[PDB]
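First up is the structure itself, then whatever we jot down about it.
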Amino acid sequence: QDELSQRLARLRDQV
Amino acid sequence: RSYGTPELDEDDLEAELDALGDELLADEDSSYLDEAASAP
Amino acid sequence: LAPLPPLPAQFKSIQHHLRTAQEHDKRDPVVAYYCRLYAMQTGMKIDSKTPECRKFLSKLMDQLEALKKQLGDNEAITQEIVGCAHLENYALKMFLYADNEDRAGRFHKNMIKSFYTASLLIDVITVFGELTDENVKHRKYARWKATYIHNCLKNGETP
């Protein structure tokens, strides 16, 4: 996986 | 209220919108945002 | 916020939404966050590989993370559904200000800018999903009026 895509996904993760 | 829009040249519209965004970028004055928010 | 590098040519189509973010960094940080989020998501889809583009996105990501940290206890940030609602009401208010000026025959830069930025904010709302029916119509109309009224003014035409 891509750290940028991952950071963006983590940023948008609904918790 | 109705918001119909006529046929427009969509590529030209995109160019004119960007040019308008450029006039905005070159204008320090953002007060329209505050005027819009306070309007009745 | 650490400044972004020069905008890559590849990202011309998010230039103006990034300006909307800056316009809101004090006025409405929730709006500023979501304008950046739209720009980031859109940029990633355009080009996440060309070095200049990836550098730019990396820094934009840094800004997003800093803002999210700063605004972490804010329901509109922790729940995108609430952020979307905030953007929707805010953009509508701006659209209707411009609409009401137009229908009163008051043509000026503030209402042109309001139509224009309302259209950019509706673009931003696509980051949350499908636009509402009213969003689709209002955006089409705002893009038309911003440019039509600008053109009428510069050329002496009466809208």
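Swiss-Prot numbering applies to chain A: residues 185-199, in that order.
Method of determination (from the header): X-ray crystallography, 1.0 Å.
Placed from the backbone N, Cα and C atoms, the Cβ positions cover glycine too.
For the mutagenesis result A:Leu188 to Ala, the note given in Swiss-Prot is Abolishes interaction with SPAST and VPS4A; when associated with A-192. Looking at Swiss-Prot, the entry for mutagenesis of A:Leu192 to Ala says: Abolishes interaction with VPS4B. The note that Swiss-Prot attaches to the published mutagenesis A:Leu192 to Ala is: Abolishes interaction with SPAST and VPS4A; when associated with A-188. According to Swiss-Prot, the mutagenesis experiment A:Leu195 to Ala carries the annotation: Abolishes interaction with VPS4B.
Feature map: annotations from Swiss-Prot on the structure.
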residue	record	CB count, 10 Å
A:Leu188	mutagenesis position	16
A:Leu192	mutagenesis position	21
A:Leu195	mutagenesis position	15
Cα-Cα, A:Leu195 (mutagenesis position) versus A:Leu188 (mutagenesis position), nearest Å, comes out at 10
DSSP output for A:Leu192 (mutagenesis position) maps to helix
